[PDB]
Protein chains: 2
Amino acid sequence: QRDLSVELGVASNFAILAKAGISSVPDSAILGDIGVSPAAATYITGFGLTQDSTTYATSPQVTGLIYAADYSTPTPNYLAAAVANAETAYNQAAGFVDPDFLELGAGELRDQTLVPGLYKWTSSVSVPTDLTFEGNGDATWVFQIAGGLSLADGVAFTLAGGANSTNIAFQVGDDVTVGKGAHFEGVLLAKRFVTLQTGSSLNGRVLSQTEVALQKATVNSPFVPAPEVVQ
Amino acid sequence: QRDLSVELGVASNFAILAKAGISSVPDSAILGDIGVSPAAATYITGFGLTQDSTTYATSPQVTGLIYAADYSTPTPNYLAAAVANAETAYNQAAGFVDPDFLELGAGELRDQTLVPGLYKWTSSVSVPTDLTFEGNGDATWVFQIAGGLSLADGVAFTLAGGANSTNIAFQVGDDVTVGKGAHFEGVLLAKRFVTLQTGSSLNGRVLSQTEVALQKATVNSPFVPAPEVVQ
Ligand SMILES: *[C@@H]1O[C@H](CO)[C@@H](O[C@H]2O[C@H](CO)[C@@H](O[C@@H]3O[C@H](CO[C@@H]4O[C@H](CO)[C@@H](O)[C@H](O)[C@@H]4O)[C@@H](O)[C@H](O)[C@@H]3O)[C@H](O)[C@H]2NC(C)=O)[C@H](O)[C@H]1NC(C)=O
Ligand SMILES: *[C@@H]1O[C@H](CO)[C@@H](O[C@H]2O[C@H](CO)[C@@H](O[C@@H]3O[C@H](CO[C@@H]4O[C@H](CO)[C@@H](O)[C@H](O)[C@@H]4O)[C@@H](O)[C@H](O)[C@@H]3O)[C@H](O)[C@H]2NC(C)=O)[C@H](O)[C@H]1NC(C)=O
């Protein structure tokens, strides 16, 4: 019943967006664009970046484009808006009041099934086992985590009942780590570091205010609609 | 006392933004960028556009850059966001309830002094004489006009008491016309056509969902902060 949609603005153009840097131990696999701002291109590492034709770059690990804050106009302002929009989104997700679940499992989410609503914690959160999201194509979930977030090696987020991960948002105050072969679902609004350990995969987006590290990770963000030109 | 700020997102990057076209009878003089989307560059007329180096154009009449929806990546998505943000802003300005002034002067604003607040009309609005905005550096005004808006030749909008035109918004449902040598203050959220007649001037921005016509007009939009790069 409650609308806990989070608005992402330009950030919904990005598989990954980071303020300070993005790194990869290859081969990672990214479906969607990636960007850093205010960081310049030197802080996107492990991608073997080739430039054009000079407002973006390409990389074999990115199906899509790579944007850095020191690229040619209008990328800088394109990125600044994505970043500010990402900050706006973080703060909205954190802004929600009157949670439905408070301190659930003392921070440990074990063989859980999460119904739609607001989940808050004052601690870190560990997911030792598979976690299920159940509700309809329109149900929204928001998670407010004041500490860090981890998923144990091999755990999967799975969707049930028609749940859509464009409607799942994680606001996290401290470092996030997705263990090896683990699977993540939703939009990751991280104030600090994010690490996607080897062979981990993520259906959603990663928006970090510091740094994003991928270790042979797979990131699949939703497609962007082609803005339709009037010739 | 009331916060009637309107959020413009990427549109605050633009002196002028239009959906269907921008035209000029030269020399107009624009401080700030201009853009059309979803329209392509063929619909920016009278500007003698030179292209780069291919994601934007220049024109002697534009101190700043020109963006069209058919320019090279990432301009299309840069523009789509500016445009959608402009639509969001229009709808917010129209969305406000409980006006302070309703049907003021039966649509005619004559030797008026407008205090901060919500002004609504179900009609068109004519300004036959100079109009004064009085309030502080933080006071906000919003105008909801269901019909058109005109300023008579030679009339000026003037600011008093520390009023700031970044805090003045006009939402207008039908064509706008600023007469010859007339002077406009504020953000113009126009659902249809906008015409700035010969020698008219505007301190603010013009955001139109159809077409913008300038006739030797002067448009001065607020400066955009350089997003500050981390090399
Ligand atoms: C999870 O939830 C996501 C968030 O909504 C869904 O995203 C999609 O939802 C619908 C999937 O079909 C899409 O709605 C469709 O939109 C098209 C748009 O086409 C054009 O739209 C123009 C307006 O901009 C119009 O001129 C005209 O309608 C034109 O056709 C529309 O045609 C369809 O009728 C339908 O309304 C929606 O656009 C899309 N959203 C995004 C962000 O891409 C996911 O589908 C959903 N997935 C699952 C597994 O549940
Ligand atoms: C009309 O109202 C406009 C809307 O506010 C005003 O716009 C300006 O307002 C202030 C004019 O001085 C500006 O505030 C200043 O912001 C600078 C920012 O500098 C840097 O900011 C970083 C954060 O992003 C920080 O790292 C650090 O602060 C750094 O210095 C700040 O330094 C100043 O202390 C001050 O706060 C404001 O930025 C600016 N807004 C815009 C949109 O440009 C107009 O000034 C006002 N004009 C009139 C005539 O009343």
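Residues 21-73, 75-252, in that order, are what chain B shows, numbered as in Swiss-Prot.
Here the Cβ of each residue, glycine as well, is placed from N, Cα and C on the backbone.
In the three-state DSSP scheme, B:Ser43 (mutagenesis position) falls into the strand class. Among the sequence features in Swiss-Prot, the mutagenesis site B:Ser43 to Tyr is noted as follows: Has 35% thermal hysteresis (TH) activity of that of the wild-type.
Sequence-distant contacts (6 or more apart, same chain, Cβ under 8 Å) of B:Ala49 (mutagenesis position) comprise B:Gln82, B:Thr84, B:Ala238, B:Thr239, B:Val240. Look at B:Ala49 (mutagenesis position): DSSP puts it in a strand. Here the residue is the original one, but Swiss-Prot notes a mutagenesis experiment at this spot, B:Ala49 to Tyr: Has 89% thermal hysteresis (TH) activity of that of the wild-type.
The local packing around B:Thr65 (mutagenesis position), expressed as other Cβ atoms within 10 Å of its Cβ over all shown chains, amounts to 14. Here Swiss-Prot describes B:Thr65 to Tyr as a published mutagenesis experiment; the accompanying note says: Has 28% thermal hysteresis (TH) activity of that of the wild-type.
In Swiss-Prot, the entry for mutagenesis B:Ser171 to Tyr states: Has 67% thermal hysteresis (TH) activity of that of the wild-type. The structure shown retains the original residue. Classification of B:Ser171 (mutagenesis position) by DSSP places it within a strand. Other Cβ atoms within 10 Å of the Cβ of B:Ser171 (mutagenesis position) number 19 in total over all chains.
For B:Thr198 to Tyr, Swiss-Prot lists a mutagenesis experiment annotated as follows: Has 50% thermal hysteresis (TH) activity of that of the wild-type. Other Cβ atoms within 10 Å of the Cβ of B:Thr198 (mutagenesis position) number 18 in total over all chains.
The C-beta environment of B:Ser222 (mutagenesis position), restricted to residues of the same chain at least 6 apart in sequence and closer than 8 Å, consists of B:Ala203, B:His204, B:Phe205, B:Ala238, B:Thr239, B:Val240, B:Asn241. Record note (Swiss-Prot) on the mutagenesis of B:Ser222 to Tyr: Has 64% thermal hysteresis (TH) activity of that of the wild-type.
Counting only same-chain residues at least 6 apart in sequence, those with a Cβ under 8 Å from the Cβ of B:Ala234 (mutagenesis position) are B:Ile42, B:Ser43, B:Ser44, B:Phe214, B:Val215, B:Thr216, B:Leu217. Listed in Swiss-Prot is the mutagenesis experiment B:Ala234 to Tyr, annotated as follows: Has 47% thermal hysteresis (TH) activity of that of the wild-type. Loss of TH activity; when associated with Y-147.
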Cβ-Cβ neighbours of B:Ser43 (mutagenesis position) (radius 10 Å): 17
